[PDB]
Amino acid sequence: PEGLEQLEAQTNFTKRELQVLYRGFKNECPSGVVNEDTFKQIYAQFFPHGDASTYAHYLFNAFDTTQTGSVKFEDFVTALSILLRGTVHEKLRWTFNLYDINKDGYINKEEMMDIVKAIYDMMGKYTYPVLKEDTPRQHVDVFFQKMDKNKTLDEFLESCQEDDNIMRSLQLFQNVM
Amino acid sequence: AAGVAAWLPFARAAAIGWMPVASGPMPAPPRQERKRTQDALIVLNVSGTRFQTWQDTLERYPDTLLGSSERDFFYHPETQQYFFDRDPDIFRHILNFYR
Amino acid sequence: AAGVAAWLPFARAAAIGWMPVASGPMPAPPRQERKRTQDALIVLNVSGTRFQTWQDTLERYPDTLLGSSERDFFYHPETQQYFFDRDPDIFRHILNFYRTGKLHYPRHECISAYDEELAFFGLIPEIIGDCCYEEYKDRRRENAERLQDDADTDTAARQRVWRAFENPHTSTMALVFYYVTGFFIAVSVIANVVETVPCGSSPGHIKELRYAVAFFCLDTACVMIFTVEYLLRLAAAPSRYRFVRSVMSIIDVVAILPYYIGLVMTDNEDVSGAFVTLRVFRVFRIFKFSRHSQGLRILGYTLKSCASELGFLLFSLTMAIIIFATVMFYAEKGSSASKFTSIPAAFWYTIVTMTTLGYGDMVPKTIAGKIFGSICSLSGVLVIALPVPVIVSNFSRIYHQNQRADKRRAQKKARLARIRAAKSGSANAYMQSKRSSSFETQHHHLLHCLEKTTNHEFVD
Amino acid sequence: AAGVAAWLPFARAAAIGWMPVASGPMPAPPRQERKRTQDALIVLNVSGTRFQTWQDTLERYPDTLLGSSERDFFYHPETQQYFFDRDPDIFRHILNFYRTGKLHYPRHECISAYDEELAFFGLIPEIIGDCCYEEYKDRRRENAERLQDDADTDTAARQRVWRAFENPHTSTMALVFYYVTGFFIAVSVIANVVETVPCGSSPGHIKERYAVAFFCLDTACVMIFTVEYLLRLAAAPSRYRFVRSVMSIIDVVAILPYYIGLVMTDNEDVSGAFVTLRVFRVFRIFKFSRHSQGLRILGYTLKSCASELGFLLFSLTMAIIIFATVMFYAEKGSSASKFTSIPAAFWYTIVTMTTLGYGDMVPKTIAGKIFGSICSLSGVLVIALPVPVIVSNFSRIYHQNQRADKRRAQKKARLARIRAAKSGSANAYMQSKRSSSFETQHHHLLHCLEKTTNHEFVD
């Protein structure tokens, strides 16, 4: 994080935009190392609807490698660059890491329900279609539909391009900014 | 909050968290502009010296006078700056608050 | 370190001292870009105010944020000068630090803002060169306890029920719960008082022939109320044994136990001079107004706070009583009245004159006796007046502390209501945007994407 | 003055006043220059913005640094200005002083910074106007006592235990001796008081108790005390100044009565001295001085407010004299006439000074009661006059005690920080040996020292 060595290399952002990103990063966390609760507040503030504590928690646990307890600027900017202006094939590795909570690269139908309920708690209590108590597990099964029936990272990676919705969703923010 | 606009693109990356679950028409970003950052250090000279600030830094609270085009009432066209005729030290605290 | 990096050439002269004593291969200087300080002064802008300064001063302490190369994000090359958006006059102190090597704190600026601007520039809080450190630390402690008061975080099946009981005012419930208990304690203490008056309950007007011994039943009923309320409090306490050690809990137990132990004594083997002690202990029920009066808690907490000086008071008055009792006793041992029979006797005479009490029960008769008694009175009034002002100052301090704590709790509830109103306003603004200055458009698009990924919408 | 140079040509006109009186060679003006004014608004940029001033305005006090060509040491040639690297707001006050010839000290600034800025610019602290000079002097004295406390004392053989002895919270033996000698003082005074009680040393039962064993308890205790006093005679850094110290005076005063009574009963039976012996036996109470943390505070407080207590003494004596004379003169005609003399009225005036009140001696005439009431009120106000000063000094000294403790803790933390920085520099040098621009030449000089001493540096 010297300001020039982190050019488009290893952080797909120009130095002029890197200056703005670092300035916005430091203005809210001047210490240079973002804590978990700071991330929770800075993520849930843009939504005046239901809480975002758990989803931001998993986001930080993915961000926080080696269990430092707080993320510095280099890993933050690297992950942000990969997530925003990354490679179509390469991006979904960190997506699987987001959906991989049990450390080892395996899914036993339980690392994804909690993520879905955390996401769906965002809608508050004035939602146009009422979130029935079975709707979270219903959409969990809906996501299971595309997941491998036989007993994963490889199947998800090789089936993501089968569904054009995901691929056309990457270009929503891949090109913008 | 409206004052953390510099972290708004990061929330874009948050879509990748729920993107595989996402499925819909995705009406796409609404005609975004200035892909590369063009943040102008706009100058505000208040009865003497000047104070420079980023446009988003002054516009993160549009509900106040310095937001929107209201500030342009005090804009000085022949000098390309904002010559406010207020006290130049309380404005310092206002700038610190805006930041 | 490099704090005097402008004195390197002089150190080279120091090397000149030790060539004739040298024995080595002389690996020569390790070379450099330029053998001078031609690095020109750098102009750096802080919120439209430019603070020109020499670069070598900045790399004099690279360990901070301003040193090394982590400052280049804020550099603005297209006009070739560092730009910052911090507070200019605050940063002026850091500039003076870099120029000198020691930092100062102005005593007219918010300590909190000083704190985040301190942490922002990557510098240790205690780099103050002990000239402003004392008031810096005093202000830091003051605002630290201020925010600690801000963080009292009081909350609101039985877990909430016993808290509502603990709540002084729940309209219907708590007012009854506390007023009725206050009435019980008041009637109990007044009954314990009135059992002494002759016409009330005693053979003070029955010798000729009202003295109805039934206030004992009232005492039994009220101690029953006390013990059932104590059981309710125990049910309220999350930690039974730990909250037994509470001050109010010990007051309750020492107020209810005399009744039980006396009734156990009734059928026990009797010992002379033991019932009077329990009848004395009966009056401790007056201490139960701690839950009623906040001032009693204030006074107790003050005494627990200012305790060492009270110990010095008692110790000093012990020296005073001993010295003056001795001098009185030996001053007027042999006289007509011989009132000072012993040093314990002289204790009463001296103690009735340190406090300037004054009886005339027993007075000095020798000239030295009168003189030294007057000296005793003056010394005692000085001693007793010595710690009173610190006691009253501590009491007033704690009183105003709790007063402003309540005020700021009300204020923080008000600002939380304002924050909730702002949240509702943001929700309504998004609703209006959905039905029909670029940050808000991107935010609306992002929340539309959140709706899309959950195939759900929002309705008023 | 040298700061009113702009009025110098006017004084030239003053010559016309005495010009007809003038008669001489008139060596003429000495090669004057610049007939028309060419006053340059010279710019002085101090770590940022700039301040412009006239050349004569900066040169009207050449005795200072900004006078003469000394300022040109900070002159910046490539920019055509004076880029000083000092604080840019104290320089504002310096400029105002240069313009006025009088310097004002703003209240809200650190004195250390202000004084070092004064020294950097070659000024003197004695030119402050009296409006600001008193405040600057208050700030000087407070920071001066602060820095005095910063370096008062530091903890630094047979004499070594002396430091342990006079700081008993250092070693176990010193602390145990301290506590046990305090216990001995306490047990000796308790022995005295329980000697005075009739059950112990009175003929309570002539038929049969009166223990003379107490006659031993003091002596042993006394001898015990002697040794520590003798200890302070042994490990005495000062042979005579220690005795001059008030502590030693109290110790010897407490020690003497037993020995002087021994000598007296060895030679005489002087009447009225044995009771004096018993009276002076009690000053182990004062010997408690070391154990009582606050007794030293009390003594220093009393010493500090000496003038106030002296004035109290004088005023109370005057009031006692006046009131006693008045009441004796206006009450001598009473039947009982317990006011038999001015000393007889002294006791009444002194018991009515302190709101004490005994009722044994009261006036019986109309004037007597009213004069006694006025006497009581005047005594109340007089005695209450100095107590605020006394308690203010006491609380003050208590505050310097606690703040000195905190400051000592701070100095320990700072020395720990300094040694941590030294260790950091050492390990940085060691890792450089294993493997900024300044550190290159720093380690170059370090390696030159290594060569000149042929002694390699290890971890």
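Chain D residue numbers are taken from Swiss-Prot; in order, the displayed residues are 2-157, 167-218, 224-450, 472-495.
According to its header, this structure was worked out by electron microscopy, 4.5 Å.
Any Cβ shown, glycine's included, is placed from N, Cα and C.
Look at Swiss-Prot and you will find D:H105, D:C111, D:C132, D:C133 tagged as Zn(2+) binding site. Of all Cβ atoms in the protein chains displayed, 16 besides its own lie within 10 Å of the Cβ of D:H105 (Zn(2+) binding site).
Secondary structure at D:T370 (K(+) binding site), taken from DSSP and collapsed to helix, strand or coil, is coil. Long-range Cβ neighbours of D:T370 (K(+) binding site) (same chain, at least 6 residues apart, Cβ-Cβ under 8 Å): D:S391, D:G394, D:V395. The K(+) binding site feature in Swiss-Prot is assigned to D:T370, D:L371, D:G372, D:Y373; the stated evidence is experimental evidence.
Sequence-distant contacts (6 or more apart, same chain, Cβ under 8 Å) of D:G309 (mutagenesis position) comprise D:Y413. Annotation of the mutagenesis experiment D:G309 to A in Swiss-Prot: Increases peak current amplitude and causes a negative shift in the voltage-dependence of activation.
Within 10 Å of the C-beta of D:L313 (mutagenesis position) there are 19 other C-beta atoms, taking all protein chains into account. One mutagenesis experiment catalogued in Swiss-Prot, D:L313 to A, is accompanied by this note: Causes a positive shift in the voltage-dependence of activation. May decrease the affinity for the closed-inactivated state of the channel.
When secondary structure is read from DSSP and collapsed to three states, D:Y315 (mutagenesis position) falls in the helix class. A C-beta separation below 8 Å, combined with a sequence spacing of at least six in one chain, links D:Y315 (mutagenesis position) to D:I412. According to Swiss-Prot, the experimentally introduced change D:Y315 to A is described as follows: Increases peak current amplitude but has a minor effect on the voltage-dependence of activation.
One mutagenesis experiment catalogued in Swiss-Prot, D:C320 to S, is accompanied by this note: Increases peak current amplitude and slows the onset of inactivation at low voltage, but has no effect on the voltage-dependence of activation. According to DSSP, D:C320 (mutagenesis position) is assigned to coil rather than to any helix or strand.
Within its own chain, D:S322 (mutagenesis position) has no residue 6 or more apart in sequence whose C-beta sits under 8 angstroms from its own. Experimental mutagenesis is annotated in Swiss-Prot for D:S322 to A, with the remark: Increases peak current amplitude and causes a positive shift in the voltage-dependence of activation. May increase the affinity for the closed-inactivated state of the channel.
Experimental mutagenesis is annotated in Swiss-Prot for D:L324 to A, with the remark: May impair protein folding. Long-range Cβ proximity for D:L324 (mutagenesis position), meaning a same-chain Cβ under 8 A and a gap of 6 or more residues, is found for D:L317, D:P401, D:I405.
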Around the Cβ of D:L371 (K(+) binding site), the count of other Cβ atoms that are within 10 Å:
22
Could you tell me which of the recorded positions D:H105, D:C132, D:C133, D:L324 sit with their CB under 8 A from some CB of chain C, listed in sequence order (or 'none')?
none
For D:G309 (mutagenesis position), which of the three DSSP-derived states applies: helix, strand, or coil?
helix
By Cα-Cα distance, the member of recorded positions D:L313, D:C320, D:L371, D:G372, D:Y373 nearest D:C133 (Zn(2+) binding site):
D:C320
Of these recorded positions, D:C111, D:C132, D:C133, D:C320, which scores lowest on Cβ atoms within 10 Å?
D:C132
Could you check which of the recorded positions D:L313, D:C320, D:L371, D:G372, D:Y373 is the closest Cα neighbour of D:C132 (Zn(2+) binding site)?
D:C320
CA-CA, which of the recorded positions D:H105, D:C111, D:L313 lies nearest D:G372 (K(+) binding site)?
D:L313
Same-chain residues at least 6 positions away from D:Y373 (K(+) binding site) with a Cβ under 8 Å from its Cβ, in sequence order, are D:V366
Candidate recorded positions D:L313, D:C320, D:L371, pick with smallest Cα gap to D:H105 (Zn(2+) binding site)
D:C320
What is the separation, in Å, between the Cα atoms of D:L313 (mutagenesis position) and D:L371 (K(+) binding site)?
25
